[PDB]
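J.: Provided herewith is a single structure, encoded as structure tokens, for subsequent inquiry.
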Amino acid sequence: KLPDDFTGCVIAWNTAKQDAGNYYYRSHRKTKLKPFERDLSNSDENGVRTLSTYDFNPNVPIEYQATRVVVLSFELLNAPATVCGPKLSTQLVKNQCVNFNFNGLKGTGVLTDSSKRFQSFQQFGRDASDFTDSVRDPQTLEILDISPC
Amino acid sequence: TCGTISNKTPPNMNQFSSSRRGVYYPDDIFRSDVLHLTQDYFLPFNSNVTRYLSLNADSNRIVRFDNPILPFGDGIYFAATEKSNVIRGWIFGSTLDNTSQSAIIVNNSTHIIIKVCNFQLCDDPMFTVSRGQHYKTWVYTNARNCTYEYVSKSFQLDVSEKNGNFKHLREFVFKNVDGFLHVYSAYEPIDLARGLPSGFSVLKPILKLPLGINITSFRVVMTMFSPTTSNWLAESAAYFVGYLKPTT
Ligand SMILES: *[C@@H]1O[C@H](CO)[C@@H](O[C@@H]2O[C@H](CO)[C@@H](O)[C@H](O)[C@H]2NC(C)=O)[C@H](O)[C@H]1NC(C)=O
Ligand SMILES: *[C@@H]1O[C@H](CO)[C@@H](O)[C@H](O)[C@H]1NC(C)=O
Ligand SMILES: *[C@@H]1O[C@H](CO)[C@@H](O)[C@H](O)[C@H]1NC(C)=O
Ligand SMILES: *[C@@H]1O[C@H](CO)[C@@H](O)[C@H](O)[C@H]1NC(C)=O
Ligand SMILES: *[C@@H]1O[C@H](CO)[C@@H](O)[C@H](O)[C@H]1NC(C)=O
């Protein structure tokens, strides 16, 4: 089960040539799973198995053919970046109105040094308007102020 | 193998107030200099909180070692008032037997261990202390299909049967949401013989554990002590359980 608040990507591809064999799915349960809950129970109370079997062969009709699924779940917190796209980094350009992109936080404004104390994990700062008024430079870890252009 | 306890007295389940005790950060969003009003599972202020004891009274041969299987609600508040590190951790799951996966979170004397497996639990999941030092772990007999493990960096506890009134209050909130067990905690120095002290507490996020398990029930893992590796003795500690309720 995916949550309603899911952010992420679902990826799948057919592998009927690779993933021949027996694989199992739960056909019945007394209650639905919670989001990202798992239930590994094979036997019931009496001993008969609660799991149904996929028979996967390249000979089965397409709808029954095996697909691998990868589900990527993401977060974009005010915390250090852990996975990034391949973008190359440019030099800083302070005291000019520029477009910027820090850890994928795009924007435009004027960059300057700042007196801001950030928390050890904190990557950006926002004022009461949610205007992002500061950002941690991921290269130097120095804190830059962002001003309106 | 397992330890055993003969003739526990049953839990008396006396009740105390969570007076502003047990606030925690409701979401991972960083906020500064703001007032945030939010609907979430919180322990309401002045809520009833149930006390459970480990206690020994040889003059009556009274033993308490209150480790019942407690329900896990929409999460729990947990507080230990402590002096000799009797409370070592928790077991989370549904059946709390080999028919289901359960998560064990325990301060094993040199490492915090987190495991998710089809544990066969002991009837009394416990640690043991001989002569003021770690003896053996009687938490589970078989691990079976483990699917998560974490072990914290090395340390040492003080494990002696220290005398007097309680000196450590350790507070926790547990939430199981979207397949993460969230753990929040705070620590306060205390100097009291009974109950929870009144006071405001905010609990920092300690863990998000991607445990896909169904958590319906829990119980505490506690130490027993001996000088002679036999006739294991309960030792005075108390823990307090409160239930999170959907409140603003
Ligand atoms: C999680 O585990 C609990 C306990 O194992 C499950 O509760 C059982 O649910 C069925 C149907 O609702 C009842 O007939 C049983 O009596 C319940 N047992 C207990 C001890 O309460 C629960 O269904 C599991 N799944 C979820 C999503 O909570
Ligand atoms: C890479 O990052 C580190 C730490 O953020 C920094 O010291 C270094 O200057 C950066 N760039 C290069 C080319 O090393
Ligand atoms: C539990 O709460 C009720 C009201 O919230 C209170 O009357 C009662 O005294 C509490 N429990 C005990 C043991 O006092
Ligand atoms: C548990 O503690 C014992 C000694 O206290 C230590 O030998 C062991 O390594 C610890 N557990 C793990 C998983 O490291
Ligand atoms: C669990 O482990 C047993 C062996 O101890 C194995 O036979 C069984 O298939 C395993 N189940 C899963 C779901 O991994």
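First residue shown is number 1, and so on along the chain.
Looks like electron microscopy, 2.6 Å, at least that's what the header says.
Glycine is no exception: its Cβ is also placed from the backbone N, Cα and C atoms.
What Swiss-Prot records for this protein is below:
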- A:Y25 to F (Swiss-Prot position 453): In strain: B.1.1.298 (VARIANT)
- A:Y25 to F (Swiss-Prot position 453): Decreased HLA binding to NF9 epitope. Increased binding affinity to human ACE2 (MUTAGEN)
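Looking at the shown structure, can you explain where the listed features end up?
T.: Close to A:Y25 (variant position) in the fold, though at least 6 residues off in sequence, lie A:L51, A:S52, A:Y54, each with a CB less than 8 Å from its CB.
DSSP gives A:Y25 (variant position) a strand state.
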